[PDB]
Amino acid sequence: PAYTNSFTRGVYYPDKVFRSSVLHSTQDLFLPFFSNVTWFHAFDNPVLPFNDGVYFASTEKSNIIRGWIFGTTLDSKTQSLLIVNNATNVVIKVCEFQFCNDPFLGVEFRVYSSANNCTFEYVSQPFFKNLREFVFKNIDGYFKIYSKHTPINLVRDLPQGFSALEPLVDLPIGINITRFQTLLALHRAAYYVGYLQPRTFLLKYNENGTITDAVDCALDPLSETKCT
Amino acid sequence: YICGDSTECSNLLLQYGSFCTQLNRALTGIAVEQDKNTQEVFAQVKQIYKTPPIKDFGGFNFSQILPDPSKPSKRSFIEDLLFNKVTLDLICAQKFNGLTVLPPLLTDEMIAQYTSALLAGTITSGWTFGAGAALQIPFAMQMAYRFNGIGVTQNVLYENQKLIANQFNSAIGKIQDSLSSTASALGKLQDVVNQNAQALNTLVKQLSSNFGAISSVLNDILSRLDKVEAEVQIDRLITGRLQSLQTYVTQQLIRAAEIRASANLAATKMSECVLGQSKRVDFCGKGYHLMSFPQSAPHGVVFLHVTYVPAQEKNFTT
Amino acid sequence: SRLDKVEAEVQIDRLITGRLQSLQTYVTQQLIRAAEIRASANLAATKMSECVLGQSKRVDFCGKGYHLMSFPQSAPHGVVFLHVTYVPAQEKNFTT
Amino acid sequence: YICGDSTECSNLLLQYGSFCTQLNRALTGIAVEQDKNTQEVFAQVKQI
Amino acid sequence: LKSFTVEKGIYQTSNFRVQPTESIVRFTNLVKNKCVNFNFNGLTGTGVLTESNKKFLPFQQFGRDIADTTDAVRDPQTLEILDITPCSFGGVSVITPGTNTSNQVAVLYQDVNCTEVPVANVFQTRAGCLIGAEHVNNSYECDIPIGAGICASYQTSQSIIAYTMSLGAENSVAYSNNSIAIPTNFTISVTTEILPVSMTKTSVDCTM
Amino acid sequence: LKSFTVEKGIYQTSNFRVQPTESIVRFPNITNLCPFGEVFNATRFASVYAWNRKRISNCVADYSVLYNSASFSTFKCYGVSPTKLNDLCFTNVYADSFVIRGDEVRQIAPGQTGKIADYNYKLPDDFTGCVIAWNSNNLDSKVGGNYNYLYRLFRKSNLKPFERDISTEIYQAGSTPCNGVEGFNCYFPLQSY
Ligand SMILES: *[C@@H]1O[C@H](CO)[C@@H](O[C@@H]2O[C@H](CO)[C@@H](O)[C@H](O)[C@H]2NC(C)=O)[C@H](O)[C@H]1NC(C)=O
Ligand SMILES: *[C@@H]1O[C@H](CO)[C@@H](O[C@@H]2O[C@H](CO)[C@@H](O)[C@H](O)[C@H]2NC(C)=O)[C@H](O)[C@H]1NC(C)=O
Ligand SMILES: *[C@@H]1O[C@H](CO)[C@@H](O)[C@H](O)[C@H]1NC(C)=O
Ligand SMILES: *[C@@H]1O[C@H](CO)[C@@H](O)[C@H](O)[C@H]1NC(C)=O
């Protein structure tokens, strides 16, 4: 593991309300700029806290990340959420899965020992050398998945840049989730985790309806002046 | 603005008396004063004097300040620089919320005509035309007597005449490009506009507040609630919006007071300096005052002061 | 006459708030009007001292034309000046 | 001056929102102006 | 004015309304380019609904303005974007000379186009629309100011006339390089000027 | 001025009182008495859809006289304090009486919604007056089922406040038209408690 510094990345569109050339100030769950966070290699995909939200970035060669697991215990005792791929489509299920301590995917579907209390089961449209970034945020209700990918997919720390993910996916599960587990492919990669915190941010909008600049309010009192 | 159409909100607002009338009255008073200010500042001549035929003033070039005879618009050269320097979307949002902007009484072309008459009269007749009927007199004589007004014997002027001319046409040049280099000078005009915006862009977004209610839009309250909770939840919106309107009106009253005081100073300066010769020190800038020339500007006035400064001192025993 | 004590309080609160707000409004406009009158009276004092006690070369501050003398008169809440001034007329042309 | 700790009071304040700006603005509009007055009365001579 | 007699001047009455006279319900068929009442997924609004030129994202439904308002809306059945404009425009003022003098009046509508009638002689001007008056092309001094260089009065058979402001009488100066003008006679002129000094003191006992 | 030391001058103080010194009561010369005693003890109270109305005038309306043997579990007042009842005069006195189910009692008020308030008996929001409600199972109920009391269950539109409607037309619940006779999805609006 190592330390990742957020070079003005982790931006996303805040709400579904159209704007154009508006310079507007908001407050929401963001990733503070230049923040030092943990970065993992792959070999470990452990269970990590999910108190607020995750900006999850994956660098790999191709489809190494099998998917994601969410829950509070990751066992049949409590309800768990599984996001996986069948090589053509993404499948999202909320069930009291009996998740083993090593839910590996050998490429044996040993993610879950048993399937009961299938409260949700859904299939969607079809989806180093690949840097895919996702934003997962959860309320006791609907769940938001934002997606992006970059062609600057190198192996070392991410280069300085600026783009905004979109609220591509919103799906209700209603269940309580506090922990997450990465699902890799046991082939016979690396990933960035970014915690989301309550922060105020200023957003700059161009001639057309998009976001192309932002200012972190709490970085330094100079930023406070820019806010005022 | 308080009710946003719909009848129930106006029905409630009727019970709050007639606060809704006197704020209209105060804004009316402000606008009438705004008209009276300019009309009193610029209309101190009762005769529209034409630009004089031919141009020969002993070597004084006036082509910059006098209006262009060829341009259908009567803005002079320096006036063009100024009218291009100062500028003037939520503009449509102001009309969308009943914030009506009213046109000023005089047309800025009429201001051009007034100031053009002032310039022509002053350079053709000295200070006499302020007294009554205008009486013509040659320009060199006027300059001589204006020197004699501050104690320099008039003969001086003639024996240096050509030299003096060379300075004036130079000095105005130094002013000209000056305005086109930095506009920080026009800031005292610009602020007068800028503050206005900061008021309205507040007053409009002041609608986003709640004052404790459950939704900041009246129609949402009406759609979500019955006929007995509507009053108890809308009274707080009514109170808050009435509060905001009162705050805006009071700010306008104070700023109008300050602008009125400055307008009185402008009128006094125009009457004492352009239209005559004044012994009051530093009332026309540094040095002993000789003469003045006025120019229009967006909701404001520009004065050019022409003064006399000695230099190259020598010692003597007295 | 109609309601009990706690109801009386929860009713009279609104009336006292509203009436006090009205009185606040009235006092504010009185203050502003007083300031404007004060400026006008200050100008009157300067003018009376300059144009009655003495003679001034300032132009158009005392009426059109060259100024000779002045007379004061009183009036309800105000003062009125008669300016006696001098105006030339019947101009003629000459060569200089 | 309004809340003084008790973050609940500040959250309640934010529904009124804008007001706290103009207060802090208005005084500053006065506060700077004062110094200017002093200068106009004493800084007319440009030498020592 | 809360009075039965009115002095010479101009007074404000109210802002103009322009009724919608139509209600549209969107889950009513789609209607465009008419000042109507409309509803979108429970949201109520009123105005003219015209085309749009924005680029709403697939999850976007409402594009909001600063004053709690939305200017661009997506239809709930055909999912195309449209722009909205309310049109309740125009303050109304009444120009009248003294009531003791006559009873005809003139009506001024502010910033509204004459082409947009909403009303039941007609003159389009920089201030808006002016009705009741007859326009002339001469010049006199001001009697009642309308705006933007237009001022009106009552004149003779008798009606109300609007005209351009008169700056003043024309004149010209016989300037040259050797001519002078000298007075020969003089007059003593006596003029009046008036200044207020005070107002009426008042006292209020708040408690009672 | 809130100090022990005050400089020389003049000051404004509180207002002059002028005491009242006397209390006087003027009153009409009415000496009658209200029929409330028989009104409340009345043997028959009508059904909710046929609520009974009475106008009272020219009498004295003491309310303590009820409490000799009064039994009112449910009491409510709007726009007036019961305490001041004996200290006021009332131009119009209208008394309405009926019998309902206890569970529907909460429906009778200004602004409440429900079957009775929307179909039988409606009250204005600016109403002032009183509501007196007591259980009467000991007298208004009998073995074998007491059905003398009826109510309106179906109606085309909600009634106005203070509206008495006793229409008995067969309500058309379904889309099939009413042919002036009982039919499918066409029901008599009256039902028996
Ligand atoms: C009088 O005023 C004008 C304004 O400058 C001058 O004449 C022209 O000035 C511009 C720029 O200063 C030059 O480009 C032109 O070549 C000038 N033309 C002429 C004929 O001079 C000049 O100061 C004065 N012109 C005259 C005839 O005196
Ligand atoms: C200067 O102005 C006066 C103003 O009228 C004129 O004087 C008149 O002259 C004749 C005889 O000279 C008198 O009969 C008139 O009574 C004078 N008029 C007045 C009002 O007094 C005349 O224009 C000039 N003064 C003189 C003496 O000629
Ligand atoms: C006049 O004499 C003083 C005394 O030495 C000297 O300082 C000064 O320079 C002289 N004046 C000028 C203008 O030089
Ligand atoms: C009402 O009914 C009971 C029983 O008949 C009776 O005792 C009582 O006196 C009656 N109420 C009054 C005020 O008479």
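Residue numbering for chain E follows Swiss-Prot, covering 303-329, 531-623, 641-676, 689-740 in order.
For all residues, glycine too, the Cβ spot is worked out from N, Cα and C.
Over in Swiss-Prot, the protein carries these features:
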{"type": "VARIANT", "residues": "E:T547 to K", "note": "In strain: Omicron/BA.1"}
{"type": "VARIANT", "residues": "E:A570 to D", "note": "In strain: Alpha/B.1.1.7"}
{"type": "VARIANT", "residues": "E:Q613 to H", "note": "In strain: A23.1"}
{"type": "MUTAGEN", "residues": "E:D614 to G", "note": "Increase of pseudotyped VSV particle production ex vivo. Increase of viral load in hamster upper respiratory tract. Produces more infectious particles when cultured in primary human epithelial cells; increases replication and transmissibility in hamsters and ferrets"}
{"type": "VARIANT", "residues": "E:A653 to V", "note": "In strain: 19B/501Y"}
{"type": "VARIANT", "residues": "E:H655 to Y", "note": "In strain: Gamma/P.1, 19B/501T, 19B/501Y, Omicron/BA.1, Omicron/BA.2, Omicron/BA.2.12.1, Omicron/BA.2.75, Omicron/BA.4, Omicron/BA.5, Omicron/BQ.1.1, Omicron/XBB.1.5, Omicron/EG.5.1"}
{"type": "MUTAGEN", "residues": "E:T676 to A", "note": "Partial loss of O-glycosylation by host GALNT1"}
{"type": "VARIANT", "residues": "E:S704 to L", "note": "In strain: Omicron/BA.2.12.1"}
Cα distance (Å, whole number) from E:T676 (mutagenesis position) to E:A653 (variant position): 13
Alpha-carbon distance [E:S704 (variant position); E:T676 (mutagenesis position)] in Å: 33
Same-chain residues at least 6 apart in sequence whose Cβ lies under 8 Å from E:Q613 (variant position): E:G593, E:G594, E:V595, E:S596, E:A647, E:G648
Candidates near ligand 3 among the recorded positions E:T547, E:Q613, E:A653, E:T676, judged by a Cβ under 6 angstroms: none
Neighbour count (Cβ, 10 Å) for E:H655 (variant position): 15
Under 8 Å by Cβ from E:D614 (mutagenesis position), same chain, sequence gap 6 or more: E:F592, E:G593, E:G594, E:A647, E:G648
Rounded distance in angstrom between the Cα atoms of E:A570 (variant position) and E:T547 (variant position): 16
Interface-proximal recorded positions, chain C, C-beta separation under 8 A, candidates E:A570, E:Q613, E:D614, E:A653, E:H655, E:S704: none
Cβ-based isolation winner (fewest other Cβ atoms within 10 Å) among the recorded positions E:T676, E:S704: E:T676
Chain B contacts among the recorded positions E:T547, E:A570, E:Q613, E:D614, E:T676 (Cβ under 8 Å): E:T547, E:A570, E:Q613, E:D614
Distance [Cα-Cα, Å, rounded] between E:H655 (variant position) and E:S704 (variant position): 30
Those variant positions listed as E:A570, E:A653, and which of them has the most Cβ atoms within 10 Å of its own Cβ: E:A653
